Amino acid sequence: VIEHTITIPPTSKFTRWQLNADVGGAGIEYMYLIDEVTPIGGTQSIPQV
Amino acid sequence: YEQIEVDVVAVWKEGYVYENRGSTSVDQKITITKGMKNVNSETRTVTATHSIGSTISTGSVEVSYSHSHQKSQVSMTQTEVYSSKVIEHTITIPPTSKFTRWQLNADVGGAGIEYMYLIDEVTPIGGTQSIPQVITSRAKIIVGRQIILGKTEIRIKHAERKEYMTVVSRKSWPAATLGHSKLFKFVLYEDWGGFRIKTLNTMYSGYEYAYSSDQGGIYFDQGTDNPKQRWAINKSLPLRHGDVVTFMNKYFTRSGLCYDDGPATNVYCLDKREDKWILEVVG
Amino acid sequence: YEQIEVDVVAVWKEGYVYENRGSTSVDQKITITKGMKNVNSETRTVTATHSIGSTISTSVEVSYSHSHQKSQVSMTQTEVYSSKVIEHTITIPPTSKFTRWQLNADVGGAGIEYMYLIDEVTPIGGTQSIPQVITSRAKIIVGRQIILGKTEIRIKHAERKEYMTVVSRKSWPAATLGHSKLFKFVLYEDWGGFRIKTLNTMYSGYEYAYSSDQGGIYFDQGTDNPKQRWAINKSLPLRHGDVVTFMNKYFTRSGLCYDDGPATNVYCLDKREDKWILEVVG
Amino acid sequence: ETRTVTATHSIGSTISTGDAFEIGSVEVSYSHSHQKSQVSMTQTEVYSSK
Amino acid sequence: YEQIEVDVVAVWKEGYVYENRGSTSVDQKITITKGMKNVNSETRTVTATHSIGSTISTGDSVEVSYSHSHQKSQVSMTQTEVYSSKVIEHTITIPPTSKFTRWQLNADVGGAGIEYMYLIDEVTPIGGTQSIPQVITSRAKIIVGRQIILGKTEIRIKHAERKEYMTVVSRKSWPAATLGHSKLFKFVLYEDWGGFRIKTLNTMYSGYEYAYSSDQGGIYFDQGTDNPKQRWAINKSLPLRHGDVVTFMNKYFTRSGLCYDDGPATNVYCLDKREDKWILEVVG
Ligand SMILES: [Hg+2]
């Protein structure tokens, strides 16, 4: 079980991207979580890879 | 690394409005839960039964005696996998204030990815409500290395099973089956007839293009024009690392590349079936 | 982007009134929950028995038998669950009444609804005001319009979350569900109703979705046939992301749906009418 | 909704004697059954609480 | 806006005593729970079986048998669950050299026919001799419903458990009682020396208006006779008031009372050992 508690300030957006990381050659892999709080607006940046 | 700009288009899925009309504030907590469980069992029973009977016979009198012996053996294997995402938001809604939750489903164009999109706001009561049924916005997407058709070498991974497409020998032909080996490379081609999956690890030279037998099994053939060794993709080009793709057969239009537990191999092409595959560029 | 003004109409569903007449305050916490669980299983049993009997008779009779049963149950289960829990914590002051009204709010024209909750604390006394139905105004931000005859769309099965595609069954083009994002359509209306036209047929001119006499969906040449004509659930305009229903103009009881048939899985069956999402292509 | 389908195959046989002098007889039976069974279940739950 | 003064008699049901003899204090939490759950299911099964069989034999030996069966089964289930809880939780700090006592009694309010749970907690120093209440009488003022004047005030009759109203329909060309959602079916109650009578105001056959029990149990509406079959005994003392929970026992068939049962075409009956609860509501 993994739990994250964050305080989101007003007029802000929260981002969670979950990637699966593949370590090359080693043949191992891990879960990769990216959390971010930014102000509302701008241009969204999404990591596909 | 390259970046492409797209529109994200989010569509309303659900809503909620709450009004606190009083002069004391209120503490609101919303918990949203989604989860899944998968159970598989195999139960093997064996019973052995022995019976010895007899009848003594001669009005008329009959006498019967009977004896039963049953031995039984049940072997059970159950296996469970579960997951849950729980998501909770707690807010203090001030007096004479109105809280709105809108939940939309956001589709990222081109990327073939989607995400849940929640908009919360507290405002004073009054004005008129603004509901977003459909929202368009812009996004930069950090994208994978491009799969150059004909050139770049890739692995094909079954999405659900997390095993790779491997070449083995069935009926004296090279044939597709799922395995753990990271050694089986491929290259993808497009022509007038569709897409072609070429293996670089065939045990019979020249027999390298993936194709469907009239039975469904995937074999690897020599290069012909036959639509049986051609395939329809699910996406628009370019293909990139990590892309979730589908291969529908160009001749057997009803059917696509899937996993089935067949007699010898386990990669087939069957009506109403198209499992997702993950393409990954080798280093 | 366009934005339409509309009335939202909410009708009373449920209510609750709490009076704290005491001279100490009370901490009240109302907590509401709705949830779903869907369970699916397939159980395969294979069972094999061999018996050898024997009787010697003359009188006296003597029997002996032996059986060997070998059985194999294979079951696989799928569970999918969800819930929404809403908690509210308030301090009701001394000599105060708390009232909660729960309404169901229908947004006109848009075909979407939401839960509307009204909490209020006031002094004890006055006349209770109960909202059985409230109308209010809303501006709704809507999707790009699906212009009939013109704009290219995808048709997605709402429940199965996969797309409507064209494949060959018995040498005609036929509808099946697929993962491909490459199967486009254009919608037409004339005085006979709505028509679904595929831009991805493998046999030219055969492009209008129609119901066979068995129920399967194929694509025909444009005729006047009511069997190739469809009744939607909302009125115009159609927009991106609209949830729609396709009922057949000919077999009036039946509508476009999923069913696991022999070769394809898109059908037109009595009493069934699945929901589809229309997406305007980028 | 629970849907069950069962296919069953049985082959049986008896070898016996009688009026074969020394009065009295021996009988011998043999049978084999294969049964194949598929059950499909759909369950849906809806719950609430205040 | 009528109010009547009366005694409530509360009677001991359960007790508990705690002594803290130490010189540090203690934090005590009593927590009591009552609940119910009702489960209702319906399971419909349909099995179709085909069997094809055969035997090849010799006479004047060897026998050879073969059979095949195909069996199709369809099981449909509907389950209904409904539940409730009440939890009462008390937290107290008992100081040192202190005794805590809890008495639970059950209070019966006289005349009104309502009851409530009555809890008495007390912390005192250890010593003295205990006072235990077995039964306590106290006075109370009851704010009561608008009165049902017999012969005059129009009332409706609600099944307490099912929350549906007694309505009048036509069964076998007679006015018959059935349960239904209509707030349109009004009644008026009468008492004479024979007992109590239910008169409908919504009969479709004029004059056939007083509730009676047929020889099979069903509730019909007859002309006003002297027949004890159209008379009923109530559970409460007079007067009847809006919101009163009542019983109707038949004056003729004394073992039987007015109840719900799922019958051939109607569902309001008069059956042995059954007496359903009814709520009486004064119309506007
Ligand atoms: Hg269907």
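Residues displayed in chain B correspond, in order, to Swiss-Prot positions 9-66, 73-297.
Heads up, the Cβ atoms here are built off N, Cα and C, so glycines get one too.
As annotated by Swiss-Prot, N-(acyl)-sphingosylphosphocholine binding site applies to B:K185, B:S227, B:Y233, B:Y282, with the evidence given as experimental evidence. For B:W20 to A, Swiss-Prot lists a mutagenesis experiment annotated as follows: Loss of ability to bind sphingomyelin, and to induce hemolysis. Here Swiss-Prot describes B:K21 to A as a published mutagenesis experiment; the accompanying note says: Decrease in ability to bind sphingomyelin and to lyse cells. What Swiss-Prot notes for the published mutagenesis of B:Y24 to A is this: In double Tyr mutant; almost complete loss of ability to bind sphingomyelin and to lyse cells; when associated with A-26. Quoted from Swiss-Prot for the published mutagenesis B:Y26 to A: In double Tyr mutant; almost complete loss of ability to bind sphingomyelin and to lyse cells; when associated with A-24. For the published mutagenesis B:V88 to C, Swiss-Prot gives the following note: In double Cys mutant; complete loss of ability to form pores when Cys are disulfide-linked; when associated with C-131. Under its mutagenesis entries, Swiss-Prot includes B:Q117 to A with the note: Decrease in ability to bind sphingomyelin and to lyse cells. Among the mutagenesis results in Swiss-Prot, B:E128 to A has the note: Decrease in ability to bind sphingomyelin and to lyse cells. The residue drawn here is the original one. One entry in Swiss-Prot concerns the mutagenesis experiment B:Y131 to C. Its note says: In double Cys mutant; complete loss of ability to form pores when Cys are disulfide-linked; when associated with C-88. One mutagenesis experiment catalogued in Swiss-Prot, B:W187 to A, is accompanied by this note: Loss of ability to bind sphingomyelin, and induces hemolysis only at high concentration. Among the mutagenesis experiments that Swiss-Prot reports, B:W206 to A is described with the note: Does not affect binding, and has little loss of hemolytic activity. The mutagenesis experiment B:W245 to A is recorded by Swiss-Prot, whose note states: Loss of ability to bind sphingomyelin, and to induce hemolysis. One entry in Swiss-Prot concerns the mutagenesis experiment B:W291 to A. Its note says: Loss of ability to bind sphingomyelin, and to induce hemolysis.
Shown on the structure are the features that Swiss-Prot records.
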residue	record	Cβ neighbours (10 Å)
B:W20	mutagenesis position	25
B:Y24	mutagenesis position	18
B:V88	mutagenesis position	11
B:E128	mutagenesis position	13
B:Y131	mutagenesis position	20
B:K185	N-(acyl)-sphingosylphosphocholine binding site	10
B:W187	mutagenesis position	17
B:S227	N-(acyl)-sphingosylphosphocholine binding site	16
B:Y233	N-(acyl)-sphingosylphosphocholine binding site	22
B:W245	mutagenesis position	28
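Checking the recorded positions B:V88, B:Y131, B:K185, B:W187 against chain C with a Cβ-Cβ cut-off under 8 Å leaves no residue at all. Once Cβ contacts within 10 Å are tallied over all protein chains shown, the recorded positions B:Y26, B:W206, B:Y282, B:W291 are led by B:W291. Cα to Cα, B:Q117 (mutagenesis position) and B:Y233 (N-(acyl)-sphingosylphosphocholine binding site) are separated by 47 Å. Residues from the set of recorded positions B:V88, B:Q117, B:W206, B:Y233 situated with their C-beta under 8 Å of a chain D C-beta: none. Listed in chain order, the extra residues whose Cβ falls within 8 Å of the Cβ center of the N-(acyl)-sphingosylphosphocholine site residues B:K185, B:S227, B:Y233, B:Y282 are B:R184, B:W187, B:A189, B:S226, B:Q229, B:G230, B:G231, B:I232, B:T279. The highest number of surrounding Cβ atoms within 10 Å, among the mutagenesis positions B:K21, B:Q117, is found at B:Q117. In the three-state DSSP scheme, B:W206 (mutagenesis position) is classed as coil.
Largest Cα to Cα distance within the recorded N-(acyl)-sphingosylphosphocholine binders B:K185, B:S227, B:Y233, B:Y282: about 15 Å as a whole number. In this structure, the C-alpha atom of B:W245 (mutagenesis position) lies 35 angstrom from that of B:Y131 (mutagenesis position).
Look at B:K21 (mutagenesis position): DSSP puts it in a strand. Proximity to B:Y233 (N-(acyl)-sphingosylphosphocholine binding site), judged by a C-alpha distance within 10 Å, picks out none of the mutagenesis positions B:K21, B:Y24, B:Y26, B:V88, B:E128.
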